[PDB]
Number of protein chains: 2
Amino acid sequence: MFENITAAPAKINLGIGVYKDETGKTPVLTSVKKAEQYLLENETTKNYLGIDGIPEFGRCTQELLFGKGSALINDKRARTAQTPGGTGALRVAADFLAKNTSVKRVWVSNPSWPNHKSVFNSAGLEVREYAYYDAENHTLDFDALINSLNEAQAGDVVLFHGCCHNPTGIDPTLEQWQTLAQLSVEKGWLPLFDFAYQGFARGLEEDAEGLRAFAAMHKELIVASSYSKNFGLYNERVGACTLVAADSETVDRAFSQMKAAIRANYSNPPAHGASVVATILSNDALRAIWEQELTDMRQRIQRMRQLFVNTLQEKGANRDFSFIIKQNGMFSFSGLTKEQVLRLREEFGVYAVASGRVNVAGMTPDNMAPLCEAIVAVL
Amino acid sequence: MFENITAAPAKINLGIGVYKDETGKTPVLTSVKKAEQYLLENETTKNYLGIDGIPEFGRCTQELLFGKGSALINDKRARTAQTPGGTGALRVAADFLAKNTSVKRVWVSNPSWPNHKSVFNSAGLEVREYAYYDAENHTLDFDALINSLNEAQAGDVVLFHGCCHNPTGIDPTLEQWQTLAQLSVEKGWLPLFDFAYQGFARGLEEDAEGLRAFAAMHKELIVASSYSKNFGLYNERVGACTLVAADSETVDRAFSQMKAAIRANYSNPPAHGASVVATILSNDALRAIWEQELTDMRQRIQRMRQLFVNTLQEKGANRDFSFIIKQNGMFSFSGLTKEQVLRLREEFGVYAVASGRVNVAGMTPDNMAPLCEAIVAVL
Ligand SMILES: Cc1ncc(COP(=O)(O)O)c(CNc2csc(C(=O)O)c2)c1O
Ligand SMILES: Cc1ncc(COP(=O)(O)O)c(CNc2csc(C(=O)O)c2)c1O
């Protein structure tokens, strides 16, 4: 059966995918440790969660996404399933859409996270790309984006990164999100928000502005969110798939099929990480400690963005890198070519992805001068 | 998009799906609590696991399945991916097979766990049923099983419950497993073992006899195993998908595509529960405490089987229920009809599934007399 299977395709780490602190560690957040000790002391069973996971986790997720007092929440228009990470939320969404709707195609930005194509194709959905990145101004090529998406038909899904676009760190402005929201309603797209970095651009509420501008205009949308980065809970697989429909009767009926797609995949979701999140978000004291830890991560990344720009200038780059200051989250394109990236790895032991994307959170005050010296050497 | 979606289809609890102790609780195992405290004290990161999860978890899983010193292990013929439960292992297997092989059909016993059909159909695989249960002798209808499976073509998958068949509690004898192993090689079936109850029939090693008789005869097989019940880790989603091929080069190449199927589903697996299992299995002291807790569960179930038979006789059933003593694991068919089960629920508040399957682990010395009185009333 297996004998002819084809194999699947495939000093400083800026090619890393997680946050690192100033010491180069990815420690467990203190709010998380305190929550884990509470769970150790208080859990009395590991009995299965429901298919959609812990109710409090869903409520706290919808409040983070839509805002407390949102009409979507008051009108009971949203249902949330706790999932194994943001990736599990995207796959549950894809399997739900493939089996229960006429969707055939999902539009993803060029560039995006490479796993988007794999997830949607796994569910039998085609992936099409829309333009996104203006590499001369290192900005959002909004006109190209809109022009690309005019090829999208009514009933196609359009995927939007909610904030901290991966890999570019370039997000729509609020006004651009409002223009996209209007266009999406006019063209009949189903928005799918991928929200893996809430809190890493400007703040929890600010980072949800774009999603909330869409939610104000749409009857229907799906959000695949992740707590991997903003709780430092990567390996516990903590995410959510939130389905929104015009009204409670419709969302409840549609969500029953989302639960069927979960049941046929992994049955019900892993409790530990989500219970940590629910414990933190629903407790005033733990939530305050966590919100500050997230602010500390967001601010450290901003300090590294500024220190990277300043240091490249001090090391004689003689090139404008100011675009780095304005970009959001852990990732940016450095503007280096694939061969410069290869040179950086081979000659200097500095590791980035071939696109030139770097994880700014991999930078520290200690490793900045050698990193920048290496980059200047390959310009 | 969603407005026309069709909804998905759907005193004493013997309809429960988990183990209960003599007090009717499903507590966290003590070995698990001790392991969780060790993890709280010692984890310094939640950084992502590899796609296939924790290496020690895979090694300890292969030793439980195949035996320490197995040729399959020595020859590096098996690769294990940690998965979100037994269900996640079955879905990873199904998606791997659908995308990478000629498999179109999986043969499942009639009866089985109802979620088997959902999982395989989700991956685009057809499910066919083979005969299994002789309801007059309350035994394995071996001749019917073999006759059914003669319709299976070379290259079809045949699913076997490794022990504690769900729902019947009726397992092949060793000699029957050896006959099936031989037949499977002759007919070109790919065996898929579903092993959710190792340790609940006779013992860890005894319960793997059938799988090991298959492994001795086959170049290729897949095992989807679960630690939900034997570690009481239901909601932490702890299972494994083990791929076996003729040799290391082949299994490694095939496993690369199994990892691709995981990456497109949930990316990488949840650490907490699997790390508990690896911590317990790789430590002599914790493993001894856990093995005794499992023996205690297995023995309590056997005591309930005996007490149920004896009590039905004392309460005047006047019918042979001795078959219950010989069946394995938490489940048995009581032999009650769907209407007797409905009567039991409505008139007596005793809850079983419509097939008449009961969870013997839901029985306690305290609830046995009323339960048996209720059953006698509906005969
Ligand atoms: C846009 C987007 N979508 C989905 C995901 C998946 O998140 P988790 O499944 O890890 O929660 C992520 C985060 N997953 C991820 C891990 S490393 C990485 C990278 O781009 O390096 C990405 C993301 O950035
Ligand atoms: C034969 C078989 N295959 C797969 C599974 C899935 O196990 P987990 O996904 O819960 O680990 C199980 C256990 N899942 C399960 C939970 S309740 C239940 C039942 O039949 O009541 C079954 C099983 O018995």
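Just so it is clear, chain A uses Swiss-Prot numbers, and the residues here are 1-10, 28-396, in order.
Method of determination (from the header): X-ray crystallography, 1.4 Å.
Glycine residues also receive a Cβ, built from the backbone N, Cα and C atoms like all the rest.
The C-beta environment of A:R374 (mutagenesis position), restricted to residues of the same chain at least 6 apart in sequence and closer than 8 Å, consists of A:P184, A:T185, A:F348, A:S349, A:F350, A:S351. Annotation source Swiss-Prot lists L-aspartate binding site at A:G34, A:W130, A:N183, A:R374, citing a large-scale study or a structure entry.
On its own chain, A:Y65 (mutagenesis position) has A:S284, A:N285 as residues at least 6 apart in sequence with a Cβ closer than 8 Å to its own Cβ. In this structure, A:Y65 (mutagenesis position) belongs to neither helix nor strand by DSSP; it is coil. According to Swiss-Prot, the mutagenesis experiment A:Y65 to F or S carries the following note: Slight changes in activity.
The Cβ neighbour count for A:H133 (mutagenesis position), using a 10 Å radius over every protein chain in view, is 23. When secondary structure is read from DSSP and collapsed to three states, A:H133 (mutagenesis position) falls in the helix class. The mutagenesis experiment A:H133 to A is recorded by Swiss-Prot, whose note states: Slight increase in maximum velocity of the overall transamination reaction between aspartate and 2-oxoglutarate.
Recorded in Swiss-Prot as a mutagenesis result, A:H133 to N carries the remark: Decreases to 60% in maximum rate of the overall reactions in both directions.
Annotation for A:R280 (mutagenesis position): spatial neighbours A:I68, criterion Cβ-Cβ under 8 Å with sequence separation of six or more. Under the heading of mutagenesis, Swiss-Prot lists A:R280 to V and annotates it as follows: Reduces first-order rate constant over 25000-fold.
Swiss-Prot documents A:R374 to A as a published mutagenesis change and attaches the note Reduces first-order rate constant about 10000-fold.
In the three-state DSSP assignment, the secondary structure recorded for A:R374 (mutagenesis position) is strand. Under its mutagenesis entries, Swiss-Prot includes A:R374 to F or Y with the note: Second-order rate constants are reduced by >5 orders of magnitude.
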Would you mind sorting out which recorded positions among A:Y65, A:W130, A:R280 put a C-beta under 6 angstroms from ligand 1? A:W130
If we take A:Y65, A:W130, A:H133, A:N183, A:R280, A:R374 as the recorded positions, which have a Cβ under 8 Å from chain B? A:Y65, A:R280
Taking the Cβ of A:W130 (L-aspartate binding site) as centre, how many other Cβ atoms lie within 10 Å? 22
Cβ proximity for A:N183 (L-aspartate binding site), under 8 A, sequence spacing 6+, ordered by residue number, returns A:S129, A:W130, A:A213, A:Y214, A:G346, A:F348
Taking 8 Å from the centroid of the Cβ atoms of A:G34, A:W130, A:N183, A:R374 as the cut-off, which other residues in that chain fall inside it around the L-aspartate site? A:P131, A:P184, A:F348, A:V370
Using a 10 Å radius on the Cβ of A:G34 (L-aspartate binding site), the other Cβ atoms enclosed count 18
How long, in Å, is the gap between the C-alpha atoms of A:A10 and A:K28 where 17 residues are left unmodelled? 23
